[PDB]
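J.: Just passing along the structure, written as structure tokens.
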Amino acid sequence: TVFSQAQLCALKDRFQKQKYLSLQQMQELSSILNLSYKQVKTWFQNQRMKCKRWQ
């Protein structure tokens, strides 16, 4: 239920390139990292909610 440091890098890496992923893309990314899609899905949302200028 808690992301490893490498996983955080990988998610943070993509978010810097893409604030908005498609459902197919979030499924693809959750497979690589071995995390639930819901987990990946929530992560991006939480991430976007922190700043106005990422919305």
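Numbers in chain A come straight from Swiss-Prot, and the residues shown are 101-155, in order.
From the backbone N, Cα and C atoms, a Cβ is placed for every residue, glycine too.
For the mutagenesis experiment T101 to A, the note given by Swiss-Prot reads: Decreased protein expression. Decreased embryonic stem cell self-renewal. Per Swiss-Prot, mutagenesis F103 to A is noted as: Decreased protein expression and stability. Decreased embryonic stem cell self-renewal. According to Swiss-Prot, the mutagenesis experiment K112 to E carries the following note: Increases affinity for DNA and protein stability; when associated with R-147. Experimental mutagenesis is annotated in Swiss-Prot for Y120 to A, with the remark: Decreased protein expression and stability. Decreased embryonic stem cell self-renewal. According to Swiss-Prot, the mutagenesis experiment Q125 to A carries the annotation: Decreased protein expression. No effect on protein stability. Quoted from Swiss-Prot for the published mutagenesis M126 to R: Increases affinity for DNA; when associated with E-137. Looking at Swiss-Prot, you'll find the mutagenesis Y137 to A noted as follows: Increased protein expression. Decreased protein stability. Looking at Swiss-Prot, the entry for mutagenesis of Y137 to E says: Increases affinity for DNA; when associated with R-126. Record note (Swiss-Prot) on the mutagenesis of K138 to E: Reduced affinity for DNA. One mutagenesis experiment named in Swiss-Prot is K141 to A, and its note says Decreased protein stability. Quoted from Swiss-Prot, the note on mutagenesis experiment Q145 to A is: Increased protein expression. No effect on protein stability. Where Swiss-Prot documents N146 to E as a mutagenesis experiment, the accompanying text is: Strongly reduced affinity for DNA. In Swiss-Prot, the entry for mutagenesis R148 to A states: Decreased protein stability. Decreased embryonic stem cell self-renewal. The structure shown retains the original residue.
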J.: Out of these mutagenesis positions, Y120, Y137, which one has the fewest other C-beta atoms within 10 Å of its own C-beta?
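T.: Counting other Cβ atoms within 10 Å of each of the mutagenesis positions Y120, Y137, the minimum falls on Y120.
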J.: Measuring C-alpha to C-alpha, could you say which of the mutagenesis positions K112, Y137, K141 are within 10 Å of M126 (mutagenesis position)?
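T.: If one measures from the Cα of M126 (mutagenesis position), the mutagenesis positions that come within 10 Å are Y137, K141.
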J.: Tell me, by DSSP, whether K138 (mutagenesis position) is helix, strand or coil?
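T.: It is helical.
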J.: Just to verify a number: CA distance, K112 (mutagenesis position) to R148 (mutagenesis position), in angstrom, no decimals.
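T.: Rounded to a whole number, the Cα-Cα distance is 12 Å.
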J.: Give me the non-local Cβ neighbours of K141 (mutagenesis position): same chain, 6+ apart in sequence, Cβ-Cβ under 8 Å, ordered along the sequence.
T.: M126
J.: Across all chains shown, how many C-beta atoms besides its own are within 10 angstroms of the C-beta of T101 (mutagenesis position)?
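T.: Other Cβ atoms within 10 Å of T101 (mutagenesis position): 5.
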J.: Measure from the CA atom of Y137 (mutagenesis position) to the CA atom of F103 (mutagenesis position) and give the result in Å, rounded to a whole number.
T.: 13
J.: Taking the Cα of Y120 (mutagenesis position) as the centre, which of the mutagenesis positions listed as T101, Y137, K138, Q145, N146, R148 lie within 10 Å of it?
T.: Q145, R148
J.: Give me the CA-CA distance between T101 (mutagenesis position) and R148 (mutagenesis position), in Å, as a whole number.
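T.: Here the two Cα atoms lie 20 Å apart.
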J.: Between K138 (mutagenesis position) and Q125 (mutagenesis position), how many Å separate their Cα atoms?
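T.: For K138 (mutagenesis position) versus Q125 (mutagenesis position), the Cα atoms are 13 Å apart.
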J.: I'd like to confirm something. Which of the mutagenesis positions, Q125, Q145, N146, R148, has a Cα closest to the Cα of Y137 (mutagenesis position)?
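T.: So, of the listed mutagenesis positions, the one sitting closest to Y137 (mutagenesis position) is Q125.
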J.: Can you tell which of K112, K138, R148 has the most other C-beta atoms within 10 Å, given these are the mutagenesis positions?
T.: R148
